[PDB]
Amino acid sequence: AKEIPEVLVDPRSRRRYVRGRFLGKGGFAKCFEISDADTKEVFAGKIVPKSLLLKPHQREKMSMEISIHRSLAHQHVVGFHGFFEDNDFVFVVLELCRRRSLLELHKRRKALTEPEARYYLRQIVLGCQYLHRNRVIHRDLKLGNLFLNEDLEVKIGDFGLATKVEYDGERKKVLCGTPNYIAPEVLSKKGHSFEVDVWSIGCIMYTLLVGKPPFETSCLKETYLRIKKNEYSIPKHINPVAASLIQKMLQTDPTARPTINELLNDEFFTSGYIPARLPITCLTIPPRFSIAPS
Ligand SMILES: CC[C@@H]1c2c(C#N)ncn2-c2cnc(Nc3ccc(C(=O)NC4CCN(C)CC4)cc3OC)nc2N1C1CCCC1
Ligand SMILES: [Zn+2]
């Protein structure tokens, strides 16, 4: 069966992590709360058996994932703390985001209030500005990959579909993986780059405000059909300034979308209330954002 060790020891760094609470699957990975022996500091551990990494291509992807992620550090990106291996497993030590992800928020709250959406989107955007500035395209921005720490700060994670732009104007021809909010240029196999992430952020904005994803259907291929056609619609109860921004991000032509750097200067942000922080009640109850308590 090949057992996962109770203690994970990085022979090089000489750190030892005690394996704790199981967190769930993450593709080939089993994930656990792991804690450092000396410092007692608690991380999220991504354990993937080498028995599922028999093929060089599968190994290369993981190798690249780490390559990309180890080089990144930002307030709104999941902290990369390390990786190591024994002959049976690959262990990746990541920032523990104790509030899980926006997917879990979405499932509890469905559509958010506008200022919550503004709050989360700004952090999503700041993180992605950072990525793009460092030539990295995430290519699978979704709610499940947008983790939340104890202070409800967004942390972009899971760089398994990410890719590094190596030269100016490079159109990536391939994307091994199936992103959730997949851009039409990927689906048509026309070649793609950074605008893929702005697409996804468009879908995320929609989802956060509407309470459901823009192109959802019962068949994944019928959904891809709709993306190709740009066949979505924004409910009337959505404000036009928000709606306008969604429309700019969800255009079939990638060159018509705003760049990541344009986004925070949109009316949606600059003329609406953006909370400095959200209370933990926001996991469960919609916030009214009152001006003074009782
Ligand atoms: C490390 C991989 C990935 C992750 C990546 C990646 N890739 N980057 C950061 N992270 C994560 C950071 N933080 C977390 N935090 C927590 C996730 C889940 C729970 C939880 O309560 N799970 C119950 C679910 C119901 N079940 C019945 C019992 C267990 C608690 C958490 O924090 C206290 N998770 C990250 N993930 C997740 C992706 C899915 C599996 C781990
Ligand atoms: Zn492939």
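The residues of chain A that appear here are 37-330 by Swiss-Prot count, in order.
How was it done? The header gives X-ray crystallography, 2.5 Å.
Just so you know, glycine gets a Cβ as well, placed from its N, Cα and C.
The annotation active site, proton acceptor is assigned in Swiss-Prot to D176. The ATP binding site feature in Swiss-Prot is assigned to 59-67, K82, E131, 178-181, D194. One mutagenesis experiment named in Swiss-Prot is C67 to V, and its note says In analog-sensitive mutant; enlarged catalytic pocket to accommodate purine analogs; when associated with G-130. Record note (Swiss-Prot), mutagenesis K82 to M: Loss of kinase activity. No effect on S-phase progression. The unchanged residue is displayed. Experimental mutagenesis at this site is recorded by Swiss-Prot as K82 to R, annotated: Loss of kinase activity. No effect on RIOK2-binding. For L130 to G, Swiss-Prot lists a mutagenesis experiment annotated as follows: In analog-sensitive mutant; enlarged catalytic pocket to accommodate purine analogs; when associated with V-67. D176 to N appears in Swiss-Prot as a published mutagenesis result, with the remark: Abolishes kinase activity. What Swiss-Prot notes for the published mutagenesis of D194 to A is this: Does not interfere with FRY-binding.
Taking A65, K82, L179, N181 as the candidate recorded positions, the subset whose CB lies under 6 angstroms from any atom of ligand 1 consists of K82. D194 (mutagenesis position) sits 6 Å from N181 (ATP binding site), taking the Cα positions as reference.
All chains included, 23 other C-beta atoms sit within 10 angstroms of the C-beta of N181 (ATP binding site). Between the CA atoms of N181 (ATP binding site) and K82 (mutagenesis position) there is a gap of 14 Å. Rounded to a whole number, the C-alpha distance linking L59 (ATP binding site) with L130 (mutagenesis position) is 13 angstrom. Cβ environment of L130 (mutagenesis position): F79, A80, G81, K82, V114, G115, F116, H117, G193 lie under 8 Å away, each six or more residues apart in the same chain.
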